[PDB]
Amino acid sequence: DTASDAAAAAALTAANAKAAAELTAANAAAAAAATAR
C-alpha cells in the first residue's frame, strides 16, 4: 500500500539517519579517547 510504504520508508530513513549520527559521534569519541592513551 502506497501510504503505508511511504510511512515505513520515512521511519526507516529517520531511524538510520539518527543512528548514523549517534554511532558516528560515539565512535569518534571512543576512538579519540583510546588513541590518547
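In order, the residues displayed for chain A correspond to 45-81 in Swiss-Prot numbering, which applies throughout.
From the backbone N, Cα and C atoms, a Cβ is placed for every residue, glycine too.
In Swiss-Prot, a mutagenesis experiment is listed as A55 to E, annotated with the note No significant effect on 3D structure; when associated with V-46; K-51; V-57; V-68; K-73; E-77 and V-79. Cβ contacts within 10 Å of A55 (mutagenesis position), excluding its own Cβ and spanning all protein chains shown: 10.
For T57 (mutagenesis position), no same-chain residue lying six or more positions away in sequence has a CB closer than 8 A to its CB. According to Swiss-Prot, the mutagenesis experiment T57 to V carries the annotation: No significant effect on 3D structure; when associated with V-46; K-51; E-55; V-68; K-73; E-77 and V-79.
Within the same chain, no residue at least six positions away from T68 (mutagenesis position) has a Cβ under 8 Å of its Cβ. Here the residue is the original one, while Swiss-Prot reports the published mutagenesis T68 to V with the comment No significant effect on 3D structure; when associated with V-46; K-51; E-55; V-57; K-73; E-77 and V-79.
Other C-beta atoms found within 10 angstroms of the C-beta of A73 (mutagenesis position) number 10, with every protein chain shown included. Secondary structure at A73 (mutagenesis position), as computed by DSSP, is helix. For the mutagenesis experiment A73 to K, the note given by Swiss-Prot reads: No significant effect on 3D structure; when associated with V-46; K-51; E-55; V-57; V-68; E-77 and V-79.
Under its mutagenesis entries, Swiss-Prot includes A77 to E with the note: No significant effect on 3D structure; when associated with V-46; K-51; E-55; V-57; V-68; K-73 and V-79.
In the three-state DSSP reading, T79 (mutagenesis position) counts as helix. Less than 8 angstroms from the CB of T79 (mutagenesis position) sits no same-chain residue that is six or more residues away. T79 to V appears in Swiss-Prot as a published mutagenesis result, with the remark: No significant effect on 3D structure; when associated with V-46; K-51; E-55; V-57; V-68; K-73 and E-77.
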Taking only the Cα atoms, work out how far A55 (mutagenesis position) lies from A77 (mutagenesis position), in Å, as a whole number. 33
